[PDB]
Amino acid sequence: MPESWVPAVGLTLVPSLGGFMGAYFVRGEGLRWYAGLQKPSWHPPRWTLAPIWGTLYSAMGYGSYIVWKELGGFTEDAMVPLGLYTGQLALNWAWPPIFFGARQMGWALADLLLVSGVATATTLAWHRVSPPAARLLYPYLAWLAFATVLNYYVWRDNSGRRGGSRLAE
Ligand SMILES: CC[C@@H](C)N(C)C(=O)c1cc2ccccc2c(-c2ccccc2Cl)n1
């Protein structure tokens with residue numbers, strides 16, 4: 001009978017499966033690919049970075065607690081946000097199934113997916129009822145820009161600043 005919010009805890013652990021198995025692809029396939037193309041793979045390995053969910057998890061637990069504490073603890077009213085968030089995030093953020101497309105520049109689907117999944121879902125789910133929590137998450141945008149910018153960098157790395165001549169003589 002955990003003292004902390006059982007819902008927020010488990011539901012917050014859910015993204016741990018999609019985020020773990022998700023990035024698990026770049027964990028090895030990424031470290032290697034870097035040997036071929038130029039990638040910012042120099043950033044601390046998922047070992048030190050992956051803790052992204054650890055920090056956001058702490059803030060999450062806090063926000064959640066507030067949301068439910070407002071509408072009145074965890075009730076049928078809290079099941080709509082928490083749930084709609086778990087379900088929407090599951091099928092929507094479920095980006096690990098793109099392993100097949102992870103070998104293509106489309107690999108960006110990861111960032112775009114998880115970014116809009118937790119962000120969008122939390123906007124209509126949590127921020128919709130409790131605006132204060134949204135502030136505890138606010139510092140999560142940096143993370144969104146982290147992955148998002150990552151992919152953007154790769155693209156411009158192998159293909160950027162285009163506009164030259166052809167053959168001519
Ligand atoms: C490529 C280096 C990755 C492992 N890195 C240091 C990250 O911080 C990171 C963590 C993640 C955690 C969960 C899901 C994705 C990521 C992505 C990432 C960013 C853009 C595209 C694909 C991926 Cl796995 N990147």
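Numbering starts at 1 and runs along the chain as it is shown here.
Backbone N, Cα and C atoms are what each Cβ position is placed from, and that goes for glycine too.
Listed in Swiss-Prot is the mutagenesis experiment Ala147 to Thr, annotated as follows: No effect. Secondary structure at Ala147 (mutagenesis position), as computed by DSSP, is helix. The Cβ of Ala147 (mutagenesis position) has 20 other Cβ atoms within 10 Å, all protein chains considered.
A 10 Å cutoff on Cβ-Cβ distances gives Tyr153 (mutagenesis position) a total of 13 other Cβ atoms nearby, all chains included. Swiss-Prot gives this note for the published mutagenesis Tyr153 to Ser: Abolishes cholesterol transport.
As a published mutagenesis entry, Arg156 to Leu appears in Swiss-Prot alongside the note: Abolishes cholesterol transport. Neighbour count (other Cβ atoms within 10 Å of the Cβ, all protein chains): 10 for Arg156 (mutagenesis position).
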Near ligand 1, meaning Cβ under 6 Å from any of its atoms: which of the mutagenesis positions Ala147, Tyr153, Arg156 fit that description?
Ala147
Given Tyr153 (mutagenesis position) and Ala147 (mutagenesis position), what distance in Å do their CA atoms have, once rounded to a whole number?
10
Measuring Cα to Cα, how many angstrom lie between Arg156 (mutagenesis position) and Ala147 (mutagenesis position)?
15
